[PDB]
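Here is the structure we will look at, set down as structure tokens.
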Amino acid sequence: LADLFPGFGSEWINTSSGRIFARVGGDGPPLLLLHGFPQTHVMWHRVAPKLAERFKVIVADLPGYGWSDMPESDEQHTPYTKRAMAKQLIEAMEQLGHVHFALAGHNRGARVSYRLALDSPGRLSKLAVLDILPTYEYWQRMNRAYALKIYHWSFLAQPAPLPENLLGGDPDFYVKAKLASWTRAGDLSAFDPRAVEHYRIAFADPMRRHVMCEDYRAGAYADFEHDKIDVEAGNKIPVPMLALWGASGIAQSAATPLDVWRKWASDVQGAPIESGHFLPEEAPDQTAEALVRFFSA
Amino acid sequence: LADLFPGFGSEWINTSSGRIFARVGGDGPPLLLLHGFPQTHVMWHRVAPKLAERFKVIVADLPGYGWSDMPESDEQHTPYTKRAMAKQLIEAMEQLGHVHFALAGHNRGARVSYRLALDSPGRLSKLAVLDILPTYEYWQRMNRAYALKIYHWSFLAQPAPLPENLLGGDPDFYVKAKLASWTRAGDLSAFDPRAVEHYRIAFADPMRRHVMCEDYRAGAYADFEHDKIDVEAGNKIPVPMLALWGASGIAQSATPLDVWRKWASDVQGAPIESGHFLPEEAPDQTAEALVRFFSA
Ligand SMILES: [Cl-]
Ligand SMILES: [Cl-]
């Protein structure tokens, strides 16, 4: 497995729920980067160096993902709810002395990120979310067209062991197909092959795949309910916020992303990127420039 | 594989789209029985003897299922659309000299049946649909709760080869879990083990599994478009119709008779205490309901 972060250290950070693995590089204001599914921290490898020119950059594996420890789940999928993941990453940042930091997330990590902003806004100086809408908004849009396009939201949320059993037959095919199907190109050419191997290796482990399913089960249940409380209360994120999305990604598919996020946040700017879902890899230059400019201001 | 229709003959019926396998028994007015997913014609084995006391009973494998031939599909999943399947089964019935017949279907076969009634009503004396709503109504009801309860419609409709590759690793596990999941009790006790073996053997064939996925792709695309045309035009089935559903089945997740009254001008209906698989979970009540409907 390649080292894709020149000049970054490697740290295991202790928390009450298990270790968080992170690559750590740079100096200056702290910035945490959170990946999603079906990836690991390495999906930031093309934009993290540019950010580390200006920031101390912490590139973390989500709880249960990558090389982070896997806390034991329960019938309500608690440790893989975004509320719990955010609490665990808040603990990890406190181990480094960071109680007020910038945060960017993609896919599941962006769900941790906006849930963190809603629960604990004092932790965040600025927030960027990449190619997502809130979990509540995806479910409210779950008509025929969306049920077909993001079928995995219902499939991976089926009770164990149905998705685990299906994924175990040919996991390499599944992870590679999901990566490719959400790129503008439709193949793996937007990814560094060494990064794909990181994703393939993690996805090859049945315990890691079970975590992913627990994450999607939380996404169908507790995460949805948590979001629903905020919608009904009219709670908006007060943290200065950036919403990036791919012109052909998931978030734009049944909604207008900036219009949606303005319903969830009082200080949000946005921009489309010529890209599929995987902005930091398909469009590293535009993504890095947008993030550097946002987090510097 | 067991013979679950003692006394019934066996026919391989040529059509322009491929052979239809059927068991044939009884005597009287002709009655065609159509299974669905993930089953074969044998799921009628508990009700077919009683029906054969009153009707000439034709128990057919759907195009591409069981022992029927598997036409090559295309970009629109055409041979596995219910419109195409209905045309093919009309041809098969004509080979037996049946140009006007009674029809009962379950699951995918019930979808063939109501599409047949919409496209070619003159072919049917009476129609029964078991534990289904129209495909359009399933999709229109799509929301979070629906998507989580009946996920396989969107999963199996993903572009090839995604569901085929996932199903290929351990096919026995998936078909047995699907059968059990939709019964009242949630296990396999409602099924004759010899019938389960028929379903398992069919599902073990990758070509048969691809047909099933093409069927669900049709169900997400052309079948839905065909239904949408009819409901937006206000076209109703004029054939006298029976909707039977399981109190713990798939169709009721909606008020099925009220749904069907929007699609049919002469429909009656009743629930039965059962999961989805009415002819196996509740054979006596299903057989009686069908005998009384088709004999009236
Ligand atoms: Cl996501
Ligand atoms: Cl239905």
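The numbering of chain B matches Swiss-Prot: 4-256, 258-300, in order.
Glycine too: its Cβ is placed from the backbone N, Cα and C atoms.
Annotated active site, proton acceptor per Swiss-Prot: B:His280, in sequence order, evidence recorded as experimental evidence. Annotation comment: Swiss-Prot describes B:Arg111, B:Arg114, B:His155, B:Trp156, B:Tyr219 as fluoroacetate binding site. While the structure shown retains the original residue, Swiss-Prot records the mutagenesis experiment B:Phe40 to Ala with this note: Reduced catalytic rate. Minor effect on substrate affinity. As a published mutagenesis entry, B:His155 to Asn appears in Swiss-Prot alongside the note: Reduced catalytic rate with fluoroacetate, but increased catalytic rate with chloroacetate. Minor effect on substrate affinity. Recorded in Swiss-Prot as a mutagenesis result, B:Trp156 to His carries the remark: Reduced catalytic rate. Reduced substrate affinity. Looking at Swiss-Prot, the entry for mutagenesis of B:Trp185 to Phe says: Reduced catalytic rate. Minor effect on substrate affinity. The annotation that Swiss-Prot gives for the mutagenesis experiment B:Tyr219 to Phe reads: Reduced catalytic rate. Minor effect on substrate affinity. Experimental mutagenesis is annotated in Swiss-Prot for B:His280 to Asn, with the remark: Abolishes hydrolysis of covalent reaction intermediate.
Feature map: annotations from Swiss-Prot on the structure.
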{"residue": "B:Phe40", "record": "mutagenesis position", "CB count, 10 Å": "22"}
{"residue": "B:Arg111", "record": "fluoroacetate binding site", "CB count, 10 Å": "27"}
{"residue": "B:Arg114", "record": "fluoroacetate binding site", "CB count, 10 Å": "29"}
{"residue": "B:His155", "record": "mutagenesis position", "CB count, 10 Å": "20"}
{"residue": "B:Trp156", "record": "mutagenesis position", "CB count, 10 Å": "22"}
{"residue": "B:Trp185", "record": "mutagenesis position", "CB count, 10 Å": "21"}
{"residue": "B:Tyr219", "record": "mutagenesis position", "CB count, 10 Å": "23"}
{"residue": "B:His280", "record": "mutagenesis position", "CB count, 10 Å": "25"}
For B:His280 (mutagenesis position), the three-state DSSP class is coil
One should report the C-alpha separation between B:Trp156 (mutagenesis position) and B:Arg114 (fluoroacetate binding site), rounded to whole angstrom, as 14
The largest Cα to Cα distance in Å among the residues B:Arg111, B:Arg114, B:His155, B:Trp156, B:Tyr219, listed in the record as binding fluoroacetate, is 16
In three-state DSSP terms, B:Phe40 (mutagenesis position) is classed as coil
Listed recorded positions B:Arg111, B:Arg114, B:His155; those within 10 A of B:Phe40 (mutagenesis position), CA to CA, turn out to be B:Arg111
Per DSSP (helix/strand/coil reduction), B:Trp185 (mutagenesis position) sits in coil
A 10 Å Cα radius around B:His155 (mutagenesis position) captures, of the recorded positions B:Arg111, B:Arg114, B:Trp185, B:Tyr219, exactly B:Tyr219
From B:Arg111, B:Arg114, B:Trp185, B:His280 (recorded positions), the ones whose CA sits within 10 A of B:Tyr219 (mutagenesis position) are B:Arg111
Taking the centre of the Cβ atoms of B:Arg111, B:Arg114, B:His155, B:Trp156, B:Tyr219 as the fluoroacetate site, the remaining residues of that chain with Cβ inside 8 Å are B:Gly39, B:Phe40, B:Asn110, B:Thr138, B:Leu159, B:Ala160, B:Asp218, B:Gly222
Rounded Cα distance, in Å, between B:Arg114 (fluoroacetate binding site) and B:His280 (mutagenesis position) is 15
Expressed in Å to no decimal places, the gap between the Cα atoms of B:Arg111 (fluoroacetate binding site) and B:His280 (mutagenesis position) is 12
B:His280 (mutagenesis position) sits from B:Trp185 (mutagenesis position) (Cα to Cα, rounded, in Å) at a distance of 5
